[PDB]
Every structure is written in C-alpha cells, then in structure tokens.
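For reference, the structure discussed in these notes is given below.
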Amino acid sequence: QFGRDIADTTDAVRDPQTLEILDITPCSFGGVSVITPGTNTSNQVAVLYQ
Amino acid sequence: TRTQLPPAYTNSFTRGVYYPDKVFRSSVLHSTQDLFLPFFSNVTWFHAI
C-alpha cells in the first residue's frame, strides 16, 4: 500500500480507490528574512524568501 | 501395513524470507524483527513415496 524511500519516510502512496501511485510533497519550504540598511539611515526594509 | 521409516535430519538452503509488512522499500536496507527461519538450519525430512 504505502511507500517509503531511502530517507525512511513515506513519499508515495497508492490510491485505495482508483489504483494510482501519488507522491506527497508538502508546501513547507523556506522562511522570511528581513533586510534593514540602518535605523538612523532610512526606514525602507526588504523582504527575502529562501 | 504401514512400515514407517525413521525420520531423517536434513539441512535447508535459505528458506523463509518474506516481506515484513505492507511498506514498499527501494534502494534502502532495513532490518526487521519478526519470525523467520535461520539459515543453514536442521529440519526433519518426511517421506511419502
């Protein structure tokens, strides 16, 4: 039924209704970083994504 | 008229290797702890010819 790879974690699963292998890929990647050139300089900030 | 011959002891050649569960494994070496048959073990041979 299920399927795990070398990382010892479930990566593919068999559909128990239509018989089809589906790969699981969560949408949790990267974060949010702040870039500030200086408080006394200006007040413009930058957002960075990983 | 059932001349039952005495049982004999023989040796196996790697038998009793089944899947541990319903989990698909590929390119990964995993070790389980179930009930298997030891390799090069001594079993009993019964005839019926």
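Here Swiss-Prot sets the residue numbers for chain B, with the shown residues being 20-68 in order.
When the header is checked for method, it gives electron microscopy, 3.8 Å.
The backbone N, Cα and C atoms fix where each Cβ goes, and this holds for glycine too.
The annotation that Swiss-Prot gives for the naturally occurring variant B:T20 to N reads: In strain: Gamma/P.1. The natural variant B:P26 to S is recorded by Swiss-Prot, whose note states: In strain: Gamma/P.1. In Swiss-Prot, a natural variant is listed as B:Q52 to H, annotated with the note In strain: Omicron/EG.5.1. Where Swiss-Prot documents B:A67 to V as a natural variant, the accompanying text is: In strain: Eta/B.1.525, Omicron/BA.1.
Rounded to the nearest whole angstrom, the C-alpha distance between B:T20 (variant position) and B:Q52 (variant position) is 46. One residue stands out among the variant positions B:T20, B:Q52 for having the most other Cβ atoms within 10 Å of its Cβ: B:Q52. Counting other Cβ atoms within 10 Å of each Cβ, the variant positions B:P26, B:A67 show the lowest value at B:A67. The separation of B:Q52 (variant position) from B:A67 (variant position), Cα to Cα, is 35 Å. The two recorded residues, B:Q52 (variant position) and B:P26 (variant position), show a Cα separation of 32 Å.
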